[PDB]
Every structure is written in C-alpha cells, then in structure tokens.
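Trainee: First the structure, which I've put down as structure tokens, then a few questions once you've had a look.
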Amino acid sequence: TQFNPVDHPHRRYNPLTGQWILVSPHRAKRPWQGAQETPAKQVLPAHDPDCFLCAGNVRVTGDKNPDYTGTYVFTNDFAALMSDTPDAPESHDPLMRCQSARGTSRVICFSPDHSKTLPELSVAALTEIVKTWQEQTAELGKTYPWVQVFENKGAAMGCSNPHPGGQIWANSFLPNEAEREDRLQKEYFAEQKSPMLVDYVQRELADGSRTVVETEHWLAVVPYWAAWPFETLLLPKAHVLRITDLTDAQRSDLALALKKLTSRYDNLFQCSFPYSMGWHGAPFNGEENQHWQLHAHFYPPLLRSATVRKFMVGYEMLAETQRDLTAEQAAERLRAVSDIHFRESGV
Amino acid sequence: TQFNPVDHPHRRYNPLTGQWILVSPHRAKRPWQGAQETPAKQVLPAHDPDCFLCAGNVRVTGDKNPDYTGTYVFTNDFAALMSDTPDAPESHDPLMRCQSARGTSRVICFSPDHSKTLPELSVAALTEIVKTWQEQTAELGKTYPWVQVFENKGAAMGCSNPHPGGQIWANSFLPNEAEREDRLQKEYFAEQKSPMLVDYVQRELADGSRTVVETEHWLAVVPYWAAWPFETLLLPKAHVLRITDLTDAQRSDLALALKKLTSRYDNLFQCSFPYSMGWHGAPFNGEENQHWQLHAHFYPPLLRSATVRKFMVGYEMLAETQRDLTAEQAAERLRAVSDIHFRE
Ligand SMILES: O=c1ccn([C@@H]2O[C@H](COP(=O)(O)OP(=O)(O)O[C@H]3O[C@H](CO)[C@H](O)[C@H](O)[C@H]3O)[C@@H](O)[C@H]2O)c(=O)[nH]1
Ligand SMILES: O=c1ccn([C@@H]2O[C@H](COP(=O)(O)OP(=O)(O)O[C@H]3O[C@H](CO)[C@H](O)[C@H](O)[C@H]3O)[C@@H](O)[C@H]2O)c(=O)[nH]1
Ligand SMILES: [Fe+3]
Ligand SMILES: [Fe+3]
Ligand SMILES: [K+]
Ligand SMILES: [K+]
Ligand SMILES: [Zn+2]
Ligand SMILES: [Zn+2]
C-alpha cells in the first residue's frame, strides 16, 4: 500500500525537544463514553465585586487592588518561588539529588474588564499587554536567567481565578523545557549555520498547509510536530532573541496576530476556547544566544467539540504522545473560521 | 537560613527520565476557584446490558463478547496501531521528518463484574489479571520490542468506558519513555554495575519515609522525584527484567500489593480514585538488558479532595513540572489510611 500520512500511523519528530509524536489518523472514530466538558457561561459582568482580581477589590489576603484601567501586575500572593530561598543540600547522588530554586511569581490582569478575553480586546489594549510582557521580562531578566511568561485560560486549563489574565514566573535556573530548547537550538545552529525556527518559518511560509495566521511580522501555524489537537506555534518572521527585542511595529503587529489567533480559536467551536500558552526566548545568561528564536506556544485541550477534549493519559504518559487528528487537518479547520471574534462580528 | 524541604522550594531529579521536578510546598494553600471534579458513582450493576465491555454484549462493531469469566482480552475495535502499516518515508531532515509506526492495541476487561474496580477484587482475581498481563506480554513480545500494559481509570483520566479494565498497546519501536528509561538505566548500570531501580529499592528500604506499601516481594513508594501529587512507583524488591519473569510467589504477591495499594488510594478521599498506571520492563530487543528493572507507575490527578485535582498546565507545560506538596508529605498521607478497602 502507498504510505498515506492521512490514514497511516506514523511518528513525527519535535526538533525543539527531541521527542517523537505518534499520529494515529482514525483514533477519534471510537465511541466516546467519557467525561463531557463544560462550556463557558454566556453572561459575565465587566466588574465582579467578589473577584480577587477585579479593580478596587481586596485580594484573598486583604490587600487592595488599585483602581486599574489597563493591565495590572502584582506579586503573586502564593508565589511558587522566592528570591531568598536558602540553598538546597546538593549532592551527586545518582539516585536522590536535589537543587536550589529561587525566583518569583507575578500575576498580570489583562484589563479590569472581568468579562473580556484576549480575542475581545482592542489591538491597543493588546499592545499594552505586550509592553507589560516586555517590561516584566526585562526587569526580571536582570536577575534571573529564565523568565517565563504564560497564561492559563479556562477551567479545563487549571485556572483557579476567572478574571482575564496571565502570570510570569522567574527562575534562578533553566527549567527542563528551556534547557532542552536551548541545547537543541544551539546544536542546530552550530550545524546548520542558521536559527532552527527561523528556517522553519521559511519552510512554512512556502508550504502553508499548517498556516493559521499570517501577518506582516508574524506567523502562527499548527507546528509539524504539534502535540495537542489545535496546538499552535506563534513566531516572528524576522530573527528575534527575546520579547524585549521586538520593534514597536512588530509589537503592535503581535497584538494583531494575537487577536486573530485567539479569535479563530474561539470561533472554532463558537465558545471561549481554553488553553495554556507562553513565551520562549533566549535566556538571560549572558551567553551567545544567536541560536535562539522567540516564540509562543498554545496548548489547548478541546478536540471534538466544546464538550469533548483530548486527555493526555495512559499510553501517552507511559510511552509517547498520540494524536487523533493530523496537524494538517487541524490547521485546515482553523483556517475555515473567521479571524474576527464572534462576539465582535455579531454573525 | 536552614533549608526545609517542606517550607522551601527546590528541585528534585528524576534519574529514570533525566528531568527535574520543581517542589513548592506551600502552593496548595492558595484559594481554589477553578474546576470541581465529579466523583465516580458508588452504585453500578455487576452487568450492564448496554456496556460494550460486559460479558455476552455486542460491541460497537457488532462483534459479540462471549460469556467470559475472569479477564477478557480483545483487539481494540479502533486500534491506534496496525501490524501491516506501510513504512514511512525515512529522511534525516533536521526540521520535518517522520518514521514508521507498527503494532497493535488490545483491550483487557479485568473481570465480568462491571462494578468491581481493582481494589475491590479478590487477590485471586487480581492474580488472574497478572497472569493475563504476563500472557499478553510474552505473546506480543515475540513480535514487538515494546509492549505497553496500562490502565485509564475514571472520567478524570479520560477513560472512554466504565467497565473495569485496561489496555495493552504493542509497538515496532521504543516510545519516548521507553527509549530514555532504557538509556539512562543502561548508563547507570555501566557505571554502578548494579540496576538503578534495584539499588533504588534498597535505599528506600533503608529509609521508609516514602514507603506506602511493602510486602514480602514488592515495595510501593511515592518516588523521591514523583510528579503527580500522590504518584507511586511499584516494584519488586528482587531484580526482575519483565513481568513475565516473576515467580509464581512474586506474582501472587503482586496481586496482594496491588490490592493494598489501590485500597489505600480509594481510602485517601473515600472514593474511587482515578489514575493512569502502567508497566515498564525490559524491551524485547534481543539486547543485553541486565540494567532493567520491572516497575509500575501510578499517576493519579487528585490533589485536594475528591473534587479538586492537580492541573499540569501553564508553567508546567512551558518549563517544568511543579508539585504543591513533597513526596514525603504525600507518602505520609497514604500511610495514614487503612489498606482495607473502605467498602470491601
Ligand atoms: O487573592 C489572590 C487570588 C489568587 N492569586 C493568584 O492568582 C493565580 C491564578 O493563576 P492561574 O489561574 O493561572 O492558576 P494557578 O496558579 O492557581 O494554578 C495553575 O497554574 C500553575 C502554574 O502553571 C500550575 O500549573 C497549577 O497546577 C495550575 O492549576 C494563582 O496562582 C493565585 O495564587 C493571588 O495572588 N491572589
Ligand atoms: O465497542 C468498543 C468500545 C470501545 N472500545 C475501546 O475501548 C477503549 C476504552 O479505553 P480507555 O477508556 O482507557 O481510553 P481510550 O483508549 O478511549 O482513550 C484514552 O486512552 C488513550 C491511550 O492512553 C489516549 O491517551 C486517549 O487520549 C485517552 O482518552 C477505547 O480505546 C475504545 O476504542 C473497543 O475496542 N470497542
Ligand atoms: Fe519553545
Ligand atoms: Fe518507568
Ligand atoms: K488566567
Ligand atoms: K479503564
Ligand atoms: Zn475580576
Ligand atoms: Zn460493563
């Protein structure tokens, strides 16, 4: 038989992590008698008097939020890391070893509007968010080699607070992902003479099967090696080391691409579409970071619909990630919808 | 100041995978206004006339299940892998490349009792289950180097059917987990001249702080580098390459261990505790595998209660896993309950 990626299971390589992805084209034809997701509520207030994240409201700790009108950043009340944690007793023990961990955690409210998600925000507003991401990265980076910007959107994605926003966690070390991506890029670079993702963006621009968003300065695709159903990879077209390096143009442009990508996401099932996303850029380790290329990852769980998600368990935990749909199928369905939030379009 | 693992964040190494785990011991004190789980129904019938897995029932494909006793294994009606899949196009491209993927997938019904989960089954029954895992393993190992026994239990664990059971998927390659565990274990052995998990086992024996279940032949602990809140690692005290290598005693003993471990898990929150579990053993690759050590992993999502789970998202996806309680605190919680099923 002729090999048919659409019907034939195969494995794809993720050069960023060095891991394989199992693709099993028809897996989703099976009966689904499992959990049924709960789609988001259609009626929220712009201000929730009981929301710890709302403006002019008191946090769980009694501390009062300012009367913020834009973005708002504050040290997380339950930080995951601290700047002064004492050093751990480090050994060379090949069985049980530990290491120190310092840093901080900040929370960012995208806006005071309790009911407005990224896709529903102005490009201006979005531009503010980027500026904030930048401001945060630069300050923190002055102190920690790894600054991780991220966001958890929706209950299916473990958010513990319903207010629109993200987080930043700084680390004194290079976390798993960062060390891996760092090393792999560096090796590619040393070998190929060019940045791995810079070349990748080129190939994708020329192909288009996996393209979901394209703007002047940005490209969002369902990466070849994507793991989650509708996972996307957001990259600048030009070579950029960190978020702090973007020009104001690439910056306002980013806002636009974000609006587009998130709008498509919500348009996919005509509902708030949950996910975990975050930025990866060169570490502030004072080294040669030429091999780096700034990028954002979007890991959403929804699969068959608004109430049917993908579960990365069982074989996927004990062996390897296994996808039901191809990256090409995913991109296609994403290209199919409008890039204007249904709420904004009125359609 | 003086470091205190229960007060100070730090990172622990997973030598099986070469990955680090971020420990942040006070994280679960933050308010939780997120999702609430829905705990498994306590009352179900022994036979469901609409269940695809029940004895004598007709599957989705019209195929009819026999009036089986004990376990029942069948080829998955929607197998993720096939024996004859055409080879893929092999390239060495540094950006976009693929590889062939062959194998099979089987479904294992633990027993005819649609209502009896693992901890609720007799040791005898549990033994039959182990015999089947063995049979399957030896069978499939004849053709595939990688045999994956596993189980998805509970809606929270993306199980797609309620009947009690698991799955066995075989592969023509070594999946990610398998390749790294093989490599790291091999490297350790070359250096220590002893199997990594075998030594591990001893070290835990001489500690007990992470111990959760211990029988004559088995040991179950919350591994030092555990990821999931109440994650356990279940392994034989003696060097065993694969599940098919177990002695009859070791096997009957595994059934016991299992019952004990699972009863403890259900007793933790007094509910059917969800998880994904699976066995890791030597591959059937004709190679020198003395560095291997059979072992089972249990990855349960529950954290705060029967309605509040742990979500491995955000920072955890983008950087590294972050635990809210230490392995020691977890193990302690597990030990505190009876190993007798609250409703046995
Ligand atoms: O008065 C308050 C109320 C809440 N918070 C903080 O607001 C945050 C809300 O952020 P998220 O909704 O993104 O999620 P959490 O940080 O609560 O937890 C989630 O994100 C983590 C980081 O990725 C882990 O993955 C975790 O398992 C997952 O549930 C929490 O950190 C909480 O500590 C405050 O600082 N003050
Ligand atoms: O008539 C039927 C009905 C069902 N099945 C099979 O019975 C299995 C039920 O097994 P599980 O409940 O453990 O879960 P699934 O295999 O359906 O899927 C889960 O397990 C997979 C392997 O871990 C993936 O991780 C997937 O994302 C996850 O949701 C399914 O594979 C289904 O194909 C049949 O063979 N015949
Ligand atoms: Fe990355
Ligand atoms: Fe293992
Ligand atoms: K959020
Ligand atoms: K099951
Ligand atoms: Zn609010
Ligand atoms: Zn049944």
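Swiss-Prot numbering applies to chain B: residues 2-345, in that order.
Technique stated in the header: X-ray crystallography, 1.8 Å.
Including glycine, each Cβ sits where the backbone N, Cα and C put it.
OK, Swiss-Prot features for this one:
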type: BINDING; residues: B:28-31, B:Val61, B:77-78, B:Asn153, B:159-161, B:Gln168, B:311-312, B:316-317, B:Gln323; note: UDP-alpha-D-glucose binding site
type: MUTAGEN; residues: B:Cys52 to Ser; note: Decreases enzyme activity 3000-fold
type: BINDING; residues: B:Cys52, B:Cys55, B:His115, B:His164; note: Zn(2+) binding site
type: MUTAGEN; residues: B:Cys55 to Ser; note: Decreases enzyme activity 600-fold
type: MUTAGEN; residues: B:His115 to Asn; note: Decreases enzyme activity by 98%
type: MUTAGEN; residues: B:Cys160 to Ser or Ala; note: Slight inhibition of enzymatic activity
type: MUTAGEN; residues: B:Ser161 to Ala; note: 7000-fold reduction in specific activity
type: MUTAGEN; residues: B:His164 to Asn; note: Decreases enzyme activity 10000-fold
type: MUTAGEN; residues: B:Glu182 to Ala; note: Decreases enzyme activity by about 50%. Abolishes iron binding, but has no effect on zinc binding
type: BINDING; residues: B:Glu182, B:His281, B:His296, B:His298; note: Fe cation binding site
Trainee: From B:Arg28, B:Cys52, B:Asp78, B:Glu182, B:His281, which recorded positions have a C-beta atom under 6 Å away from some atom of ligand 4?
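Mentor: The recorded positions passing the 6 Å Cβ test are B:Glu182, B:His281.
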Trainee: Anything from the recorded positions B:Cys52, B:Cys55, B:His115, B:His298, B:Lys311 with its Cβ under 6 A from ligand 8? List those in sequence order.
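Mentor: B:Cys52, B:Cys55, B:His115, by Cβ distance under 6 Å.
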Trainee: Whole-number Å only: compute the distance from the Cα of B:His298 (Fe cation binding site) to the Cα of B:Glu182 (mutagenesis position).
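Mentor: So the Cα of B:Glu182 (mutagenesis position) lies 13 Å away from that of B:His298 (Fe cation binding site).
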Trainee: Find the shortest Cα-Cα separation between B:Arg31 (UDP-alpha-D-glucose binding site) and the mutagenesis positions B:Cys55, B:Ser161, B:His164, and name the residue that gives it.
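Mentor: Of all the candidates listed, B:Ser161 is nearest in space.
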Trainee: If you count the other Cβ atoms within 10 Å of each Cβ, which of the recorded positions B:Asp78, B:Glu182, B:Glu317 comes out on top?
Mentor: B:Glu182
Trainee: Taking 10 A as the limit, how many CB atoms besides its own sit near the CB of B:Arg31 (UDP-alpha-D-glucose binding site)?
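Mentor: There are 16 such Cβ atoms around B:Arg31 (UDP-alpha-D-glucose binding site).
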Trainee: Where the criterion is a Cβ under 6 Å from an atom of ligand 1, which of the recorded positions B:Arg28, B:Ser161, B:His164, B:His281 meet it?
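Mentor: If the test is a Cβ under 6 Å from any atom of ligand 1, the answer is none.
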Trainee: Between B:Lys311 (UDP-alpha-D-glucose binding site) and B:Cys160 (mutagenesis position), what is the CA-CA distance rounded to a whole number of Å?
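Mentor: Each residue's Cα considered, B:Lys311 (UDP-alpha-D-glucose binding site) and B:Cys160 (mutagenesis position) end up 17 Å apart.
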Trainee: Restricting to the chain of B:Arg28 (UDP-alpha-D-glucose binding site) and a gap of 6 or more, list residues whose Cβ falls under 8 Å of its Cβ, or answer none.
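Mentor: Listed in sequence order: B:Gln323, B:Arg324, B:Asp325.
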Trainee: Hey, which of our recorded positions B:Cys55, B:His115, B:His164, B:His296 end up with a Cβ under 8 Å from chain A?
Mentor: none
